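The structure under discussion is supplied below as structure tokens; questions concerning it will follow.
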Amino acid sequence: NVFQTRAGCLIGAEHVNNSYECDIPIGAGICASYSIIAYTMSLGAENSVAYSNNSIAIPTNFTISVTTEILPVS
Amino acid sequence: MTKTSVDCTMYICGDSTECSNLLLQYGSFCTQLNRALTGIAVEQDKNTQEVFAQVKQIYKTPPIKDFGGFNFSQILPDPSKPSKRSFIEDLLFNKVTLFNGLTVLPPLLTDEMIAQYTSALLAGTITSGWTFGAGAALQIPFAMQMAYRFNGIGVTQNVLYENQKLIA
Amino acid sequence: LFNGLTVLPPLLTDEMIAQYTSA
Amino acid sequence: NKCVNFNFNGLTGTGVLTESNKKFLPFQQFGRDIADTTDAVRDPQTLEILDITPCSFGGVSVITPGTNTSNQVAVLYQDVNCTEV
Amino acid sequence: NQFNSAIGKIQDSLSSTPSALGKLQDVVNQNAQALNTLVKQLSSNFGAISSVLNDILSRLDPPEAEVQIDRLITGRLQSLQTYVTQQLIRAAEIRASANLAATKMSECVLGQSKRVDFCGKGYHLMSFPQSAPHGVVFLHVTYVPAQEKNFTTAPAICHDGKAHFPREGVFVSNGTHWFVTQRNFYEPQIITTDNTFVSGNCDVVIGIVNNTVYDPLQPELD
Amino acid sequence: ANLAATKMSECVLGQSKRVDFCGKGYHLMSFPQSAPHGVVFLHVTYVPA
Ligand SMILES: *[C@@H]1O[C@H](CO)[C@@H](O)[C@H](O)[C@H]1NC(C)=O
Ligand SMILES: *[C@@H]1O[C@H](CO)[C@@H](O)[C@H](O)[C@H]1NC(C)=O
Ligand SMILES: *[C@@H]1O[C@H](CO)[C@@H](O)[C@H](O)[C@H]1NC(C)=O
Ligand SMILES: *[C@@H]1O[C@H](CO)[C@@H](O)[C@H](O)[C@H]1NC(C)=O
Ligand SMILES: *[C@@H]1O[C@H](CO)[C@@H](O)[C@H](O)[C@H]1NC(C)=O
Ligand SMILES: *[C@@H]1O[C@H](CO)[C@@H](O)[C@H](O)[C@H]1NC(C)=O
Ligand SMILES: *[C@@H]1O[C@H](CO)[C@@H](O)[C@H](O)[C@H]1NC(C)=O
Ligand SMILES: *[C@@H]1O[C@H](CO)[C@@H](O)[C@H](O)[C@H]1NC(C)=O
């Protein structure tokens, strides 16, 4: 419930063990979300390379991805 | 840049309600200044965020360090956990030598973050080189990725494979 | 989306930017 | 349709005032839009609603091809009706 | 099919999507705060007795009224040149972003760029500009490969006492034999003498293997 | 910061032909390496001889 942190002392929101993607940025990497509780920004998802000196994988398909890159002009 | 926090008024005079009359009776310039310094603060949260939130995927390297017999003890995250920073980043941290109602906020992304953002980045590089910037990190021995690199310049793989032991 | 202060209208009206974009 | 200095039942201001269709609360006298700029008032004699409007104005820009082409010049009344000349 | 499904998908998101543009809305909110503060200054004392000089004039004398106006006018002369400073640091950020957008269109719309993530993230295809009331947006089209699938490689192969190296290609084996596909798709053909080049023997390489390279040159005989 | 983001996009996340945009010499490669308030790229580049 109550916690004292770097950014000060936060109360009523549980400092947790977990870490998910940031929703409510607090500071020092520390964010909050769902009732709504304080937790640590999750950096992303942890994946290991199938490192072989003697192997490769190449894709047999693709998509046509379209994206919008938004810029200020005036 | 350092993200500040400012207790403007109390600097502006420091614990005089009489003042606060004189200031609200002067306007809200300190208010415009606070908006300016919040805009700074968000701008460089955003700056750091585009600087390092460039991948949506935390890569880990294997327990197997086999990049061609190379030795990497001083530049990679140290398994002893001295903040999992390289000994080079240990120097870069050593190499920086550092109140009144005015304070400075602590950096949003603590070196531990920037460290394993960089670690995920560097795994993605060594396994992919350029593909993870175009998508996912895709396995490669790193001999054939410099092969593709020399192809980008228009040169063979065999030149690296001819001396790749030298070249390492 | 006054007082003797006004704002000029954009030099290139959306019709321009539209057929510049079309070309 | 005249920018004029007005003092209505002790309420004084300057500008061009016209009629407004707005309805003030029976106790409510005079109105300012956001920015605290008066827009309409309830008549002192009749307590009817009359629009407060900005003292007309405009920019003054002078348009040239340069001297040495000519001493000729075009002139612009600026976001302004040229009825007001 | 996927090109126009993706266009429909941007369709449906953008009709539904919030917080996508939020940035040009911020910039208008942001100029708007600027001038609203400027107004709420002009109705502000700046350390003066009143915010209105007219009441002064109608009740006070030239000297005191004019000193009060001196302090009033000093306050507004900051508030203006402060506003101007505000605006031309906005305009500097705009001018930077505008050079960046002009370069963006030059490289993504008017050409094909190898720059990574300079035309959006993924393998570059294409970008469609699309204007805004006070802006323009590029609809960036980019390629994502899919169905990776793991095989083993070999830089060359020991044959005729030679390491025959790919002229432009790679050699993979499915489990037992040895096809030439390209680097970033599975586009196979068969490993042959006419699609790989020799430079030297095979007595130095690490990772070479023994196997044959087909050569369509005896069947000319019959 | 825009310049550094572009630097990593082109040198770390890709192979760039830009001259001296990833350090001087024939481009190979660049390893980013963070700082207390910054990050540095360890640029790897080829010199013929
Ligand atoms: C090799 O191929 C199969 C294809 O589904 C995959 O499941 C397996 O994970 C691949 N190898 C590695 C190391 O992932
Ligand atoms: C290649 O990998 C195999 C097993 O993955 C290993 O035994 C071999 O030593 C490696 N090649 C070299 C040159 O180390
Ligand atoms: C790729 O994915 C689509 C999705 O349905 C599928 O139809 C197609 O067979 C897959 N393979 C290739 C080579 O496109
Ligand atoms: C003001 O007083 C006169 C005098 O009787 C009256 O006729 C007039 O109606 C009054 N004004 C209004 C708006 O009623
Ligand atoms: C205007 O410029 C021309 C040269 O372009 C020059 O010959 C001429 O004298 C100029 N007119 C006057 C009035 O100076
Ligand atoms: C003044 O100009 C505006 C601009 O369109 C017009 O709508 C209005 O009718 C004009 N009024 C007069 C009196 O000229
Ligand atoms: C892999 O090798 C087989 C024989 O083992 C060969 O005939 C075939 O063309 C290749 N592809 C598959 C799917 O087996
Ligand atoms: C290739 O052939 C030579 C001679 O036949 C032999 O010495 C060598 O061991 C062979 N290597 C492989 C990988 O089969």
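The residue numbers of chain C are those assigned by Swiss-Prot, with the residues present covering 828, 855-876 sequentially.
For all residues, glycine too, the Cβ spot is worked out from N, Cα and C.
For C:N856 to K, Swiss-Prot lists a natural variant annotated as follows: In strain: Omicron/BA.1. C:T859 to N appears in Swiss-Prot as a known natural variant, with the remark: In strain: Lambda/C.37.
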So how many other Cβ atoms are close to C:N856 (variant position), meaning within 10 Å of its Cβ?
14
Across all the protein chains here, work out how many other Cβ atoms are within 10 Å of the Cβ of C:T859 (variant position).
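Step by step: centre on the Cβ of C:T859 (variant position), count other Cβ atoms within 10 Å, giving 13.
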What does DSSP say about C:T859 (variant position): helix, strand or coil?
coil
